[PDB]
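One structure is given here, and the rest of the page talks about it.
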Amino acid sequence: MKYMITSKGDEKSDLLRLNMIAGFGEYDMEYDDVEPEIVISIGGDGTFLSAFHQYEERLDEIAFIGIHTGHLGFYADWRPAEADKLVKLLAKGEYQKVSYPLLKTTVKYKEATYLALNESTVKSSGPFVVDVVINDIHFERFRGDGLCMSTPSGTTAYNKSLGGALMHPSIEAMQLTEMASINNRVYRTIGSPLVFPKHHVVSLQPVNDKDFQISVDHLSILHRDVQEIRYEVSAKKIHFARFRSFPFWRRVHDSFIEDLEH
Amino acid sequence: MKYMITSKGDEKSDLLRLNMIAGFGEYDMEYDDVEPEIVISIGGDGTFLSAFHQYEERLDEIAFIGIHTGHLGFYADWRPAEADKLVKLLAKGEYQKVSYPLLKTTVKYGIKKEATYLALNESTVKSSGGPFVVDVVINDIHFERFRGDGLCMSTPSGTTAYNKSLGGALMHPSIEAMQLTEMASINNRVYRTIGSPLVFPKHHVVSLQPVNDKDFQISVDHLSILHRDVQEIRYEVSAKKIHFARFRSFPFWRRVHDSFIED
Amino acid sequence: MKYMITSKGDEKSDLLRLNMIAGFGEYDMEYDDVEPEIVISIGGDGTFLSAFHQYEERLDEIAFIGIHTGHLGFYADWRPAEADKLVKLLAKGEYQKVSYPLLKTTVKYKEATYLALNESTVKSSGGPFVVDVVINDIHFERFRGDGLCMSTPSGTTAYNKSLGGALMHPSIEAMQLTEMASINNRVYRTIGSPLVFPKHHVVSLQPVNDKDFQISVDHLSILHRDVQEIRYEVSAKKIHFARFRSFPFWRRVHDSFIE
Amino acid sequence: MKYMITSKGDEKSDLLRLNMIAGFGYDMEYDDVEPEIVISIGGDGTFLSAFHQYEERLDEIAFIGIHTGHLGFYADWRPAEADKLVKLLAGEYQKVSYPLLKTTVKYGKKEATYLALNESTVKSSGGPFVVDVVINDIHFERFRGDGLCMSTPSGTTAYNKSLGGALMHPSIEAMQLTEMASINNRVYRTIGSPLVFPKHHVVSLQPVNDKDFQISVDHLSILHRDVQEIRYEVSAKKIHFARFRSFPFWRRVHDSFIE
Ligand SMILES: [N-]=[N+]=NC[C@H]1O[C@@H](n2c(SCC(=O)NCCc3nc4ccccc4[nH]3)nc3c(N)ncnc32)[C@H](O)[C@@H]1O
Ligand SMILES: [N-]=[N+]=NC[C@H]1O[C@@H](n2c(SCC(=O)NCCc3nc4ccccc4[nH]3)nc3c(N)ncnc32)[C@H](O)[C@@H]1O
Ligand SMILES: [N-]=[N+]=NC[C@H]1O[C@@H](n2c(SCC(=O)NCCc3nc4ccccc4[nH]3)nc3c(N)ncnc32)[C@H](O)[C@@H]1O
Ligand SMILES: [N-]=[N+]=NC[C@H]1O[C@@H](n2c(SCC(=O)NCCc3nc4ccccc4[nH]3)nc3c(N)ncnc32)[C@H](O)[C@@H]1O
């Protein structure tokens, strides 16, 4: 079937990319970059995030595959030495598909919609002060650096560094974590990370400042005259192609704990 | 239908209990503390915790109701003044049922029989005196070697309890999962731990296996007893769920708001 | 003696400033913004930091007084109405001096020294922040996250607290280093815990690849390019406060975060 | 001079112990009653016992730590260097002193005083732990949770570390307070952040309802009934180490947690 391969930029990612295209030359797989069914990412998680947003409009007919050139990633779980096996396994078209939940970021000032794979942070452009609304009701009023709404697969990313909990991707939910919150007498926050299920809307409403630095995954720009920032578990899901059992907790173990065989 | 009422023990709770019983008497409601279909807890979350474990063999045929006599609890929603409105909505059967996930705790010993436990809040494992050292095995795969005070596995509804004090994340009780939080992990070179709380879905099994000491202080909610000659402690989301009689619409996040932020 | 008064810029601060100078000249008080011995800050903690950075060269000859026009701060403690008796006591020279430790920040590439009253943070200029933490000419860890924060004892109740740092009394001559979203994994293992360093201890931050950092000293943040080394140590200079009443540090902490 | 050696219990410690004593068969006499030099073999736990065993004469005793297992913060030296320590001990060495924690327990009778090398903790006797934290005769917060930990500077790398506390260099004469599973709701509001108190500061823990507490001092933990007040302050007494080579505190922290 149709496929394509993305690259990080360095010689290593480019060389391996050309190798796989050559390998698929002995199989009935039409190389296409405008309408593929199998997107392969070579490099790191950042490279995977780019490939996701590059084809976020066709997540329905695309199974993503990750290859890490450097250290082991959570989206890039295939080794460069296993590229030969990858080509032969991809040829038959035999693979189970695994779907991960996504985050729907809606900004209201014209309504814009963004799909997050890892997280969607909201900072200020001075002091960051907003009001957290959960399903059309007041929960708290945040003051600090910002807020981070993470996906299950994204819990191991920025969410982890912010003290958030690690959540298995089989769970369809989203997690809200604080970023350098100041818990004084005036601005009281929950402190603890908050995990929201489907059909739950987290609305971030401004207090006095309308300019907020809204970021989505690997993309961070400045939005102007913002009135409301909505968050909910998107109906859209990213599909992966598995040929080998590589448990999510193993990837967590090999990343943060230890990797004895490497 | 059959029902029973549990009381905290104080005057206000016992007083409210007697009047509710008399209230149900004016309808088709039989008092039965052996096989109740409805269990009403009057007091607090701790009192509600006792009522749960009192009928943990009949959770499939029981809809629980909580009434707080003091401060607001996550299980005891109803106000004592709403007891009159409660006794009538129950008699008519004008209510829906909501279910929260539970935690299954299996304790295996040396070959003596294993013992299983259900938790509404959480289940914790600590040492019997010295250092607490266990191997955390996730789905038959080793994850970390833990050294510290203990480990806490919490239910979704139990996240607002001991879990939160330990730095755990607050989960919505609709989510079928379980959360593992550390209790003062040394987290060094020899005993490297994840640090972050772990949220496990259904059909996932967390195995705690002894390294040296085989005696552990195992706690389930309010109950905490010493277990000797332990070879394995298994955690997994139970297939059994606790059922709540729903009348109003009290948001879980509002209860969190009223308890930790402001009321 | 030779004094001066700084203002936030608002109407309330400027009015109270003029109402203070008028009562100042009523006594033996020569206004001097060149050789001051008493600096009165009117506004908030942010206004106080400005008054501090305005006279870093002569900190050993100046006693500071903070008056909050807005909310109560750890520096601006005096009330807008308590400025009446403040004029009298300040003229007779009865106040006691209280000294707080300061943080020295040196950027290396000809060096560039900075003094901080609250803290000094180092973040990346866009990409990931990866540096090597060197304690006393010995490597301690390789950090990868949003950045690091070296806080003064008096600055612990500020940004340091938000980052999970500890609150230490300003009578302790030390500096505290806290992490900013450390990834803390295999190849970038970090201590996690906030580190408190005494005097004569030097914390050197060294780049790995990118040498462009967003160095921030208190209220200002400069995008330093071509950075080779960032050194932190407890400065020999200390800020002096004119003590009139008795307002305990832990009491100020209680009023802020505990209600 | 007079000396003595304590053992952990395992064969690795007792065998190494007997080998060292034979090495002083110099002008060194084995005296466990009035020693001038105390050598601990095993781990930090073994060292703690040796400390409390000779807390009567801390001013005239230099301690040496040897770890048969993994590296400790008090048990510095590896058994491979045990021989070189013998020749060096028989007296070319300096003396390093670490601060200690004084714990005072009042009842409702007399009072009890204890010295801690690592930390002192106070927990409940079964139910919820609820106390009032009083700093210098001034109320600070009403704590509710598992307990509170007051740690020495050298004890920060122990229980304090696991509780999310800050790491302090043992040259800083202070004490650190950390929380144990604080519920931190609207009725029981706590600071959350660890608190570092200097000398001459008294932290008083006062009961609210229950007066029975599980008070621990280092490795010892006993139940105290009818407690009226638990006072914390930096002790005037210090523990003396016999410094041989140069093993920095931060390097020792690195080898424990970073590696
Ligand atoms: N790969 N990539 N590109 C973007 C992804 O990086 C992840 N991320 C980020 S991006 C948010 C940000 O403000 N970064 C500021 C500087 C920075 N970016 C980093 C990216 C990776 C590791 C460290 C970083 N520090 N920060 C952190 C952090 N501290 N620890 C861990 N992961 C982070 C985040 O999930 C984002 O999706
Ligand atoms: N006064 N003044 N100006 C500079 C002071 O800001 C204090 N600070 C800062 S400055 C870092 C920054 O630029 N953060 C972006 C969002 C922000 N800026 C703030 C400034 C003051 C209070 C809260 C802020 N949040 N952040 C935080 C934070 N999260 N919690 C607490 N205090 C913070 C810090 O102590 C510094 O000395
Ligand atoms: N060695 N020795 N024995 C006494 C010392 O153990 C230190 N400690 C303690 S004692 C507190 C306690 O009663 N914990 C429950 C059982 C326990 N003891 C331990 C000792 C070392 C590591 C883990 C432990 N868990 N806990 C912890 C902990 N989690 N991480 C690190 N160090 C701890 C404490 O500093 C005390 O001085
Ligand atoms: N009856 N009854 N209640 C039992 C419930 O107490 C909750 N819990 C516990 S029980 C564990 C324990 O033995 N802790 C030390 C003594 C204790 N018990 C408490 C009960 C409530 C609040 C604080 C407590 N401290 N600890 C804590 C804690 N630190 N913060 C918050 N909640 C806690 C836990 O969810 C358990 O289900």
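So for chain C, numbering is Swiss-Prot's, and the shown residues are 1-109, 114-263, in order.
The deposited model was determined using X-ray crystallography, 2.3 Å.
Backbone N, Cα and C define each Cβ position, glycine as well.
In the three-state DSSP assignment, the secondary structure recorded for C:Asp45 (mutagenesis position) is helix. Per Swiss-Prot, active site, proton acceptor is recorded for C:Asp45, and the stated evidence type is experimental evidence.
Its Cβ taken as reference, C:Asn122 (NAD(+) binding site) is surrounded by 25 other Cβ atoms within 10 Å in the chains shown. The NAD(+) binding site annotation in Swiss-Prot covers C:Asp45, C:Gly46, C:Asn122, C:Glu123, C:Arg148, C:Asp150, C:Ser158, C:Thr161, C:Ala162, C:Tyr163, C:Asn164, C:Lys165, C:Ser166, C:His223.
Around C:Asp45 (mutagenesis position), taking its Cβ as the centre, 22 other Cβ atoms fall within 10 Å, counting all chains. Among the mutagenesis results in Swiss-Prot, C:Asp45 to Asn has the note: Only minor changes in the structure and a 10-fold decrease in the kinase activity. The residue drawn here is the original one.
For C:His223 (mutagenesis position), the same-chain residues that are 6 or more apart in sequence and have a Cβ closer than 8 Å to its Cβ are C:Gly46, C:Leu49, C:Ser50, C:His53. According to DSSP, C:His223 (mutagenesis position) sits in a coil region rather than a helix or strand. According to Swiss-Prot, the mutagenesis experiment C:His223 to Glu carries the annotation: Twice less active than the wild-type. Its activity toward DTA is increased 2-fold.
Of the deposited chain, 4 residues are missing between C:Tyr109 and C:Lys114, and the straight-line Cα distance between those two residues is 6 Å. Note on C:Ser166 (NAD(+) binding site): other Cβ atoms within 10 Å of its Cβ, all shown chains, come to 21. On the backbone, the CA of C:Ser166 (NAD(+) binding site) and the CA of C:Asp45 (mutagenesis position) stand 17 Å apart. In this structure, C:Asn122 (NAD(+) binding site) belongs to neither helix nor strand by DSSP; it is coil. With a CB cut-off of under 6 A applied against ligand 2, the recorded positions C:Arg148, C:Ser158, C:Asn164, C:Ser166, C:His223 are reduced to C:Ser166, C:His223. When Cβ neighbours within 10 Å are tallied across all protein chains shown, the highest count among the binding-site residues C:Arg148, C:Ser158, C:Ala162, C:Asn164 belongs to C:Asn164.
Mapped onto three states, the DSSP output places C:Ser158 (NAD(+) binding site) in coil. Each residue contributes its Cα atom, and for C:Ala162 (NAD(+) binding site) and C:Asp45 (mutagenesis position) those atoms are 10 Å apart.
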